[PDB]
Amino acid sequence: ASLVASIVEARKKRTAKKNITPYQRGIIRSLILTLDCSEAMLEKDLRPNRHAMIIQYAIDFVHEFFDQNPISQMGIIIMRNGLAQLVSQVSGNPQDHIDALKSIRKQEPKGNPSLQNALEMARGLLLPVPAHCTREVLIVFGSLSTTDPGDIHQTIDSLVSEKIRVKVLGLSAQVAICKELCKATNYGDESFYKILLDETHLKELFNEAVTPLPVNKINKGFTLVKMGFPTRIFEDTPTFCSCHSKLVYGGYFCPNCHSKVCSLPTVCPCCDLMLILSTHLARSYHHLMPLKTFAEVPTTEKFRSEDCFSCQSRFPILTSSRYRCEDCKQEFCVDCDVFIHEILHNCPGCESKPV
Amino acid sequence: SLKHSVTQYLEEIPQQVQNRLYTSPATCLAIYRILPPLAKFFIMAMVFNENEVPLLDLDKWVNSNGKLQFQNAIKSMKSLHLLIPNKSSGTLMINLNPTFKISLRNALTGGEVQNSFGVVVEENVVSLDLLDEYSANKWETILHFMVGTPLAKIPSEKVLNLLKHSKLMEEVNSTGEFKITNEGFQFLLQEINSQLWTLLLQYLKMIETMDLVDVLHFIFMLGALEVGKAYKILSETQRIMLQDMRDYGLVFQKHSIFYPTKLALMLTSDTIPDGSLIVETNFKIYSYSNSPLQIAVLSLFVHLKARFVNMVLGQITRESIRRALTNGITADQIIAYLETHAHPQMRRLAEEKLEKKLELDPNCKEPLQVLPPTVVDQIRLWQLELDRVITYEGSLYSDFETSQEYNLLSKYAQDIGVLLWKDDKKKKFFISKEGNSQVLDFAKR
Amino acid sequence: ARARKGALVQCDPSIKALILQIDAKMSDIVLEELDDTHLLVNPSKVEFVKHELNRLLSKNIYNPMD
Amino acid sequence: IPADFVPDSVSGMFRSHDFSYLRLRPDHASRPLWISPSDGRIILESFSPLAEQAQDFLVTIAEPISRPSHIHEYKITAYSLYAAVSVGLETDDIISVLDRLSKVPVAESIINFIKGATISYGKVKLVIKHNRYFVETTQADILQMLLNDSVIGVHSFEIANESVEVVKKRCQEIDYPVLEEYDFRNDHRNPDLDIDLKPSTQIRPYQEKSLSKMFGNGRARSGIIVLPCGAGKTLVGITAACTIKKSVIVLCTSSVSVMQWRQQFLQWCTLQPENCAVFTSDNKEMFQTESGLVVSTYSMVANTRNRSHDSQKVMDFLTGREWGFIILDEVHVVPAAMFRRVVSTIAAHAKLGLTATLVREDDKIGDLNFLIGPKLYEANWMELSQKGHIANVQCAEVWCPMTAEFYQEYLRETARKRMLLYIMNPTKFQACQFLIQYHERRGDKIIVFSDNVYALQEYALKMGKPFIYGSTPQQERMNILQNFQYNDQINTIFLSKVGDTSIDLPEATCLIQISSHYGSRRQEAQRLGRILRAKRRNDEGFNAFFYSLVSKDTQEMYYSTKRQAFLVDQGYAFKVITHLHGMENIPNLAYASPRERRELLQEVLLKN
Ligand SMILES: [Mg+2]
Ligand SMILES: [Zn+2]
Ligand SMILES: [Zn+2]
Ligand SMILES: [Zn+2]
Ligand SMILES: [Zn+2]
């Protein structure tokens, strides 16, 4: 009787994903993850302790964020002992923040949090940020309270005025002030103050936070942006780099001012212009071109085919596991449905079918 | 060391005898299977063009990161006389063995094979019902014979003589009984293709002129053969040892049509799990495995209780431990079996403990044993407590003078491999009786 | 200036004192005491001494468990 | 054997052990039970269904031989079947449930064994009427056969109090066992004691199971209840007394235990300190109330060598009182010959036995069947360890390498002094000093156990922290105990056979053993139970630490193996440590120099 429970669970899951929309979603991102390292995360209540798992999950979050969206800079400020401590400036290299987080590994989480100080200096760090960049902050929190020097509502008003959004991933339960932050910052939405139920749910939440977010019509900033593809050289001689001032065998060359760099996707240090590859911009095209869900045909009706169109395996036989791409009119197995919907970003049935 | 042993044997085989072995495509195919990936790539590249190459071109092609492995490949290539490297025009002119080259070429093209892949009759039948069943029967008989548990179907007299002569499972004539040597337990620990290759290496070593290259070529094509078909009964020496390996149960022969079982395929190549055992501090056995062969081999070194479907239970006793020890069976052999019979949950727990102890200290101030020492070191402590002495018997030279001379004589013995023990601090050393005369002669000179 | 015919044994002070007790209950087999880790013994009685040593640690433990 | 069972070639050392002749049911996946008919053993899976329902049934009708995490080795015994039918169970139901949940066909010998182990339940009973052991059986059918027995010499007749133990042994021998289920509600001949279960006491589930197994009928079934260390046996006895509401006497084998159980009893039950009169050489007062309690240890009833007249008056008073309930806490010592006068002296109806270990050197533990009765309940030790009712220990057995400095004298020492000579190894002193350093570095309270007072005091003096043994007076030992508990000057102490058992010292999560008995397993088990009742047995990431410094090259390895094998079979393993940690990283080592080693050698040569 487990298949009936699985079917009704899949129905209640798919009721949320019935509506799939091609919203304009931010690509030039600006993501900040502040960390609290206080007495609450010293609890071993989840194995091994909250500090260790948020360290590991932040490592994964950095990797996933830079993989999916390499067109953003990442800054991390830790919270400790009534002080918020900047440990990671916004940068294109994830490895810097990886090393900073590795420093955070060995040190000891202790103290009390101050979202006022944390969000204030996060605002100040987010101040010299260009218009197209979408300023947004992830906040992790384990306390049920917050010691603060002054008002939080002035900070809330300033953050709303400066067009920065937040998303809170609280640990224990809901905190009303964090609900207020999420609602007021997020145009009244309640889809940003999220509480885990276990570590797997925390993993899923982090994966959800990886994704780009849609933007609002009223928050209109539709413009152009200057761009430059550089050229890579492979020289015999080591050559001084502009950024780190040291001898480099290879390195890209600046398309505009003909200097050289060491890493991409990065902006020029000399002509001060952003340099990318077409792979980097095409990386988010699945977000730009979403994929429709695939429908299982019912077991009662007559079937177009009895084996999987894509992976080429036999469909198993009570119910019918034939997920149909209505855009290509072909049914598929669950494994292929998962792979095409998540890993792949094209429908080979729609590739074979001519338009 | 199976490929090492066979390669060593073929290096012992002289150059023109090797070239005779390189004549036929089936032998060349099997030998190509033996060669490491670099040399395999080299010969498949050069086999389709009659352009000899100098060593410099190959060296320029080779990335220097794996240059040691390249050296190993070409050392095997030259020492097998598969290469003809001559310093032509001052450059070590590289040349593959041409008979090997053309026979590989014909094998790859499907050209002239001269039925080296087999004089085919192609009267295919079912093999799971006759060939596999007779093969499993005969192999079960010889396997329980080699275990020592009683079984009526004795092996052939040829293999019986080979066991009598060889140091494998000693048929001690004073006792009249096959007895588990340490080499016998090594054979027991061996993989099935390892056992087959040891058997054929021993049989080839003992067999003399019976043409040795006929046996070699026939063995290589027999490995090259496929299951479940009739074939023509060829050389007569090949035919009579073919009847011999029929009596081993390798082939299902109807006295001219013969039907090779799956054992030829396993001889050619290999194909909470089975064979996975959960260790216990209480020495209880939670095997995820069962066979009467499993019980028969566990009877030698484990006190068991009963047999159930996969669940073979028991308790390892020190009586069982010392029963293994007194046979000459090595505790290293015992832990070879044990560490080849570990279980997923316990090895995951061991790796979790290892990664926990890695961050605390690199040494951890613990003995080096990855398998969990709560159960595993108890045998290993019993292993160290088993031998725990060093015995030197026979001649001994004492009270040296000059340290010079002591080091010279002791170093000389080490070079010739006759030194058994030495102590700088006492200026004394012990040498084997065999090397006594050589050491004395060197001392005088 | 001597070279006597003996069997050198790697040993310990404890298990050398056990060798001395072996000499006490029948003497004259073990030739001389070289150092704490070395001894010289009659080559004809090396495995007689070994089996009696086996009896010695049998009397130490015997691992009966019956 | 449900087969021909032609003997296999691999069944030679299977001397009737090859259990494949059974026709295994296809429901072997669901059913968790095998039967081993060769020795009566039972093989039980810990990963198949019906085991949760069958676990209490197998405890009731069978005894476990070994219970590791994967397979439980049980064994049906006639003792356990008598316990089953005493709880209220029968052979036919046992056979039916066994075939219901058994993967294998039920063996003929096991069927016959359970058929034989069915008692005349209810036929043979005894009551007390005015301190009068009246053998009140339901029929004269019992009277005919019992008078047919030559020992004896609805309807009730007298058997003398010392003759009661002998006739209980005899009736167990002829398999006519007596049940002692007091109708304390129906009997009002005894003075009822107005003691109530306070709402401040609420009972653990396994303790409720223990009560209801001996309170199935509402009467108090008399027997043994074996619970681990710190399980709440005092709470179980308090609950039994409060639901009996009669005059009750409980004796434990220490005046400190007298003193602690008296305060426990006046704490968690509504009996009054007036009703409780404590009997010892401190004071021998009596309560004059119709109902109440008098507590003493077993010594003030056993002894007749040096007794006071007030002691004589008190033991006369307790002889006069016909009690309704008796509990012999720490029941492992009462079947000793000077201690088994309990039936001969005290007139008490219900006889309950609460203890931690149900094992000893001899077979006096089975005499409790005809002294107090069978085991009414036991709690599974590893189940309570995972439940947090008792602790989880990372025991580390230290194989100290023997020094030849002490071995040279140990081999030539005479037998009475070889023991004290190999306890005192300087290498053991070095290892103990670094271990104390390392665990005070970890911040653990450490208690050191030595079997000898001189070794205990020498180790204590080399530490610079005091010692407690059996010859130390009570005032000095409690002063040292409070100094250890509260004073930070006394970080560790040096305990002995007054610390091995019958005390409440659970703070020491770290324990280092430098010496023990020759072969007494119960002393080592109680020493383990000293830290098994530790307070931080419930927090995450906890593992208690047990250490045994044992000299190599001796028989002490076999001695420690013998002493530890019960705990290993329980599930408390003893891991192998020979090369210790921090060896030489410790600067300053006790008797490190060889001159110091020879100094301590000749210092102990002064005694040995
Ligand atoms: Mg004590
Ligand atoms: Zn650079
Ligand atoms: Zn530039
Ligand atoms: Zn598919
Ligand atoms: Zn499609």
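Shown for chain D, in order and in Swiss-Prot numbering: 100-252, 313-767.
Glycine residues also receive a Cβ, built from the backbone N, Cα and C atoms like all the rest.
Positions annotated as domain 'Helicase ATP-binding' by Swiss-Prot, on the basis of sequence analysis: D:373-535.
Among the features that Swiss-Prot reports, ATP binding site is placed at D:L386, D:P387, D:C388, D:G389, D:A390, D:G391, D:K392, D:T393, with the record citing sequence analysis. Long-range C-beta contacts of D:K392 (mutagenesis position), restricted to its own chain and to partners at least six residues apart, with a cutoff below 8 Å, comprise D:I384, D:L386, D:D488, D:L513, D:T514.
Annotation of the published mutagenesis D:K392 to R in Swiss-Prot: Lethal in vivo. Defective in translation in vitro; the original residue is retained in the structure shown.
The Cβ of D:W427 (variant position) has 19 other Cβ atoms within 10 Å, all protein chains considered. When secondary structure is read from DSSP and collapsed to three states, D:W427 (variant position) falls in the helix class. Annotation of the natural variant D:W427 to L in Swiss-Prot: In suppressor mutant; the original residue is retained in the structure shown.
Annotation note: D:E489 (mutagenesis position) sits in a coil segment as assigned by DSSP. Taking the Cβ of D:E489 (mutagenesis position) as reference, residues of its chain lying under 8 Å away and at least six apart in sequence are, in sequence order, D:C411, D:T412, D:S413, D:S416, D:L513, D:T514, D:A515, D:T660, D:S661. For the mutagenesis result D:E489 to Q, the note given in Swiss-Prot is Loss of DNA translocase function of TFHII.
For D:589-743, the entry in Swiss-Prot reads domain 'Helicase C-terminal'.
Sequence-distant neighbours of D:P387 (ATP binding site) (same chain, 6+ apart, CB under 8 A from its CB) are D:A515, D:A538, D:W540, D:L543, D:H548, D:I549, D:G688, D:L691. Around the Cβ of D:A390 (ATP binding site), 24 further Cβ atoms fall within 10 Å across all displayed protein chains.
The two recorded residues D:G389 (ATP binding site) and D:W427 (variant position) have their Cα atoms spaced 16 Å from each other. For D:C388 (ATP binding site), the same-chain residues lying six or more positions away in sequence with a CB closer than 8 A to its CB are D:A515, D:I549, D:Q685, D:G688, D:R689, D:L691, D:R692.
Secondary structure at D:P387 (ATP binding site), as computed by DSSP, is coil. Note: the Cα of D:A390 (ATP binding site) and the Cα of D:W427 (variant position) are spaced 15 Å from each other. In this structure, the C-alpha atom of D:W427 (variant position) lies 9 angstrom from that of D:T393 (ATP binding site). Around D:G391 (ATP binding site), taking its Cβ as the centre, 20 other Cβ atoms fall within 10 Å, counting all chains. Around D:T393 (ATP binding site), the same-chain residues six or more apart in sequence whose CB sits under 8 Å from its CB are D:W420, D:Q423, D:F424, D:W427, listed in sequence order. Shown in sequence order, D:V395, D:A515, D:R692 are the same-chain residues outside D:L386, D:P387, D:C388, D:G389, D:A390, D:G391, D:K392, D:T393 whose Cβ sits within 8 Å of the Cβ centre of the ATP site. Around the Cβ of D:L386 (ATP binding site), a 10 Å sphere holds 23 further Cβ atoms from the protein chains shown.
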